[PDB]
Amino acid sequence: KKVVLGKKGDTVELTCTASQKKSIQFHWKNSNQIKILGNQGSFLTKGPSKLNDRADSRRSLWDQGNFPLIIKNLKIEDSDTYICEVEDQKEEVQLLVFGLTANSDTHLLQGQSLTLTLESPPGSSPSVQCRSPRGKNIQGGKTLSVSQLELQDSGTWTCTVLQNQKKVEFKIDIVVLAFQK
Amino acid sequence: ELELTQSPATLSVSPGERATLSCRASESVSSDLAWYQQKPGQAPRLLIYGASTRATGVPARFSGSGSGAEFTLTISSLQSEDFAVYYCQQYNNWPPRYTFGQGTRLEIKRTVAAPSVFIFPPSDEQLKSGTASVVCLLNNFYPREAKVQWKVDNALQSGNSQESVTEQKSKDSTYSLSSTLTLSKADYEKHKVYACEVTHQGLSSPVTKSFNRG
Amino acid sequence: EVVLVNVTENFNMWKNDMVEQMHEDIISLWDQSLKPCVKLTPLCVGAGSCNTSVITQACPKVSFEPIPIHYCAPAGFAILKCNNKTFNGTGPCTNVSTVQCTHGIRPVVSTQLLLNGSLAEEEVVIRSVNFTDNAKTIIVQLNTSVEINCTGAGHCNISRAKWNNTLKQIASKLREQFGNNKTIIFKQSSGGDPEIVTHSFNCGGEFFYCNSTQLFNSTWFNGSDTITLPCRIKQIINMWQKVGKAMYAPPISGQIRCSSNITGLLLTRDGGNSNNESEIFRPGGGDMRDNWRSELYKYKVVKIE
Amino acid sequence: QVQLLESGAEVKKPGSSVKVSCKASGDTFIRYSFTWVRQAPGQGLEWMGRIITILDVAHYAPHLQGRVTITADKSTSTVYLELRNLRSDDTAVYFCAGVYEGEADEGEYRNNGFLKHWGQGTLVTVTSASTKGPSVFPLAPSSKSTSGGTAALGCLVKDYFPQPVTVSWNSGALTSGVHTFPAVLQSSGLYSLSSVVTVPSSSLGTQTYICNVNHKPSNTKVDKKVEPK
Ligand SMILES: *[C@@H]1O[C@H](CO[C@@H]2O[C@@H](C)[C@@H](O)[C@@H](O)[C@@H]2O)[C@@H](O)[C@H](O)[C@H]1NC(C)=O
Ligand SMILES: *[C@@H]1O[C@H](CO[C@@H]2O[C@@H](C)[C@@H](O)[C@@H](O)[C@@H]2O)[C@@H](O)[C@H](O)[C@H]1NC(C)=O
Ligand SMILES: *[C@@H]1O[C@H](CO)[C@@H](O)[C@H](O)[C@H]1NC(C)=O
Ligand SMILES: *[C@@H]1O[C@H](CO)[C@@H](O)[C@H](O)[C@H]1NC(C)=O
Ligand SMILES: *[C@@H]1O[C@H](CO)[C@@H](O)[C@H](O)[C@H]1NC(C)=O
Ligand SMILES: *[C@@H]1O[C@H](CO)[C@@H](O)[C@H](O)[C@H]1NC(C)=O
Ligand SMILES: *[C@@H]1O[C@H](CO)[C@@H](O)[C@H](O)[C@H]1NC(C)=O
Ligand SMILES: *[C@@H]1O[C@H](CO)[C@@H](O)[C@H](O)[C@H]1NC(C)=O
Ligand SMILES: *[C@@H]1O[C@H](CO)[C@@H](O)[C@H](O)[C@H]1NC(C)=O
Ligand SMILES: *[C@@H]1O[C@H](CO)[C@@H](O)[C@H](O)[C@H]1NC(C)=O
Ligand SMILES: *[C@@H]1O[C@H](CO)[C@@H](O)[C@H](O)[C@H]1NC(C)=O
Ligand SMILES: *[C@H]1O[C@H](CO)[C@@H](O)[C@H](O)[C@H]1NC(C)=O
Ligand SMILES: *[C@H]1O[C@H](CO)[C@@H](O)[C@H](O)[C@H]1NC(C)=O
Ligand SMILES: *[C@H]1O[C@H](CO)[C@@H](O)[C@H](O)[C@H]1NC(C)=O
């Protein structure tokens, strides 16, 4: 068993190594026996998988016994367990895709609120934790908010999602106007 | 070791007339031969490839044929803008070891025209730098071929001069050539007469232009 | 030479040692015949980045002329043949005999469509290492040839009727291996490299990639004359001998014509856990071993004193 | 059709390395193949090598194979030429050129050798000499011994490096009858040339003639008038 976390729209790679350094036959599937990726001799194939045009591998490593499944432009529905059947084996792996976004535009005013919403696939209890440039940090189960927004908050916010003892980063740029008198 | 060679080093043709450029190869090249046109100070222009197909934007007066180790570039009615240098190129071999011909210069042919020879003594400001440059100018002549000999006190100089020739005039189709004789403050102020003996086709006898140092 | 033997032997075309022999042999016949102007094979020694081995060599225009090949017993071994008219590799063979050499095999590299190969005597046959495993290739052997004319012009011709009758047979056999009340659907390749998505082969020394969609868009148990499939001759392809790439010179002849007999098919099936009552099949191929395997399924080498 | 923008001129000492670029824009970068072609002043074109952008494989000319490298960054649609161990004979204009090969991305590659798209070219001067503006000298009229109606006068631009230099008369008001000869390389390793013009002898003493010499390399801008005396 192994758990991997990915960012929405990003590109995640799932490894799968064999025992020998010879390009052998492999293929990936999901939780419902749905054929995702696989190889036929030295050629690559794709299945009726709902991730077809977004799934791929790296033939450059096949000679080294490595048959990864790289999924680009991540989506929430891509969250699921994947299996890599090679040389009579099943290196399972669970995937959890996450996405964090601000409900309001970056251009905000001193004193306004900032709500960060996180996207998590059904059946998942991740812990959110963002930090502002000045050190203001908030924690939330699904949504985090900051009632009043200080000028010193303008800048990059670092967020961290904790799921299955794992974590991933999220950089959100914010801007706050510093009025005059 | 495939080497292309263009017969006419320089083709003098009258405006409106036709011109034919030949390009042979030291070895068969089939039909992988292309022609290029090149104006001064500009990138080359592709006219023909595949030995006979004209490239887009290339007038029909331009046409190419031949195969093997012998090719031809024919230009029907030579227009004013067709004044340029032409290069062939063979790209048949593989691995790619493509080569170009040494080029053919297509120049406007007109009636012989003698030059106007002028002699320039080294400027006063220059003699202060510790060097004397004597300049002989042959202005607006034709054809291009011209001979220049410097004579210091009836002494045939050599090795201390460098000629430079302009592009053919786009108005009168003439050429001009600047011949510079260089020497140190010493040598110059150590001689009397400085001449420039010029020889052309239009000039009956050699036209010599000299000045006495002083 | 042939000699009937009264005894039960055990075969397994999915572990047949002779397949690898052919495979390596063919890969060799090819290398000395169809030479690229350049080949690119991977090479990541893990020394950080991935270095790529590149070769630039002569590129003489020649066509691969398949010359029949007979495989005889290697030193110290013997060849057994399952004379059974309808046997599927994995299993016992009561009617067996020792042979001197195999039957003339016509080596052909192609995808989703086996050409110029041996036909099935009785009825259409389908074979697999495990039909339950949707990720495994299904080898289909026909009992009747199906012509397919292709040209450098850009298309392949195939009788709409004949092929429609062959699908019925295939589906009839499919529902026989899976479910009776099940429905057999034929869809196009799901995706992947060009060579795998289309019916690829080499005609007149050139590489063809013909769109087989029209051949696999049908459902079963639930004017009109010839079928025209769009092809395309490519210069840059994916090597089948190993992960790699190759580039050949453009065609020189203006009339490339080839006629082959469709003899077998490589199919693959869609997964899904307890979906509904119906199965979808798609053109497969890639692993040329499955091609050799379709001809060698009845033989086997054996140690002898 | 793609457009080929080359990088600015290069001035290097012998033994040095040079890396010229070429930015292609206008179509699919991978559907073209690029070639480099150099040309020494006063000479013909010389094929250097060509790269099959799609495969990322290059082939070079014998006399160059070994100290020359061509590459391309599909990300910025740029081609590069790299020359090592520079030699004085390497001085020349370097041209970048390309041609359509077909749908390479789809496996169609005609492997065309000819060149349809060319760039403005990049000058690359290799010398032991250092940068330096010229010293403009006057070429006073020939109204001394010669008797006619059209005098000759100009300017002598000597000892400058490297090329190029631009010359003109009267801030560009005068252009008729002007001849600015090509530049020659003197033994000293410095360039030189003359710019002349034949004006009417009557125009002397009245109409003042001034040649404007510009030399960006040395940031030298000179103006010199030519009096009859
Ligand atoms: C393909 O052509 C078949 C007959 O062609 C045969 O082979 C060619 C090479 C010639 O030698 C010719 O004389 C032969 O008859 C047809 O039977 C078949 O219908 C054609 N393909 C189609 C459209 O189904
Ligand atoms: C079978 O069809 C459905 C399940 O199969 C799916 O059908 C569609 C949604 C395809 O896009 C693909 O995901 C699967 O092949 C069931 O919902 C349905 O009840 C079953 N019976 C029918 C109506 O065909
Ligand atoms: C390429 O990679 C190989 C193996 O890692 C290495 O020996 C070589 O130096 C690299 N560069 C060349 C010469 O291709
Ligand atoms: C074919 O394979 C099946 C599956 O195990 C096996 O029962 C049978 O003996 C094999 N031979 C036949 C009947 O073709
Ligand atoms: C095999 O061909 C025979 C006739 O040659 C036909 O009757 C049979 O149906 C075919 N196989 C099957 C059962 O699909
Ligand atoms: C047979 O198929 C099933 C279903 O996929 C699976 O156990 C595997 O692919 C095969 N196992 C055996 C014992 O052949
Ligand atoms: C095959 O026959 C015709 C082709 O001429 C086609 O319309 C039909 O769908 C098929 N019929 C069957 C089920 O055999
Ligand atoms: C042909 O194949 C292409 C992909 O290879 C597919 O997009 C198209 O729908 C197919 N059309 C035909 C001719 O059936
Ligand atoms: C369905 O099959 C027909 C041939 O019977 C084919 O022409 C068509 O392209 C297929 N459907 C599509 C549009 O993919
Ligand atoms: C095999 O195909 C050829 C076309 O190349 C055809 O002429 C011949 O009749 C076919 N033979 C069979 C198996 O009927
Ligand atoms: C066998 O098929 C090949 C295609 O690989 C074809 O070129 C050849 O003509 C066929 N041979 C016969 C018996 O016609
Ligand atoms: C095979 O069958 C024959 C029947 O004639 C019998 O004599 C023989 O012993 C059998 N072979 C074996 C298993 O010994
Ligand atoms: C092959 O099929 C035949 C019937 O067609 C059957 O008698 C036999 O048992 C099968 N395998 C062998 C050769 O024993
Ligand atoms: C194998 O033996 C069976 C049973 O006697 C017989 O029917 C069959 O013809 C034999 N097969 C061959 C052709 O050797």
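Since chain A takes its numbers from Swiss-Prot, the residues it shows come out as 26-206.
Structure determined by X-ray crystallography, 2.2 Å.
Any Cβ shown, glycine's included, is placed from N, Cα and C.
Some features that Swiss-Prot has for this protein:
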DOMAIN    A:26-125  domain 'Ig-like V-type'
DOMAIN    A:126-203  domain 'Ig-like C2-type 1'
MUTAGEN   A:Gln65 to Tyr  Increases the affinity for MHCII; when associated with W-70; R-85 and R-88
MUTAGEN   A:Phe68 to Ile  Abrogates the interaction with MHCII and T cell activation
MUTAGEN   A:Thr70 to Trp  Increases the affinity for MHCII; when associated with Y-65; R-85 and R-88
MUTAGEN   A:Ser85 to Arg  Increases the affinity for MHCII; when associated with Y-65; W-70 and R-88
MUTAGEN   A:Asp88 to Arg  Increases the affinity for MHCII; when associated with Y-65; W-70 and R-85
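Note: the Cα of A:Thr70 (mutagenesis position) and the Cα of A:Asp88 (mutagenesis position) are spaced 17 Å from each other. Candidate mutagenesis positions: A:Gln65, A:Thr70, A:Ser85. Fewest other C-beta atoms within 10 angstroms, A:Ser85. A:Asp88 (mutagenesis position): 19 other CB atoms within 10 A of its CB, across all protein chains. Cα to Cα, A:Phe68 (mutagenesis position) and A:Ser85 (mutagenesis position) are separated by 12 Å.
Packing around A:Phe68 (mutagenesis position) is summarised by its Cβ count: 23 other Cβ atoms lie within 10 angstroms of its Cβ, all protein chains included.
Residue pair A:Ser85 (mutagenesis position) / A:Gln65 (mutagenesis position) shows a Cα separation of 15 Å. Here the CA atom of A:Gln65 (mutagenesis position) lies 14 Å from the CA atom of A:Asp88 (mutagenesis position). Secondary structure at A:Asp88 (mutagenesis position), taken from DSSP and collapsed to helix, strand or coil, is helix.
When the domain 'Ig-like V-type' (A:26-125) is classified with DSSP, helix, strand and coil residues number 12 helix, 45 strand, 43 coil.
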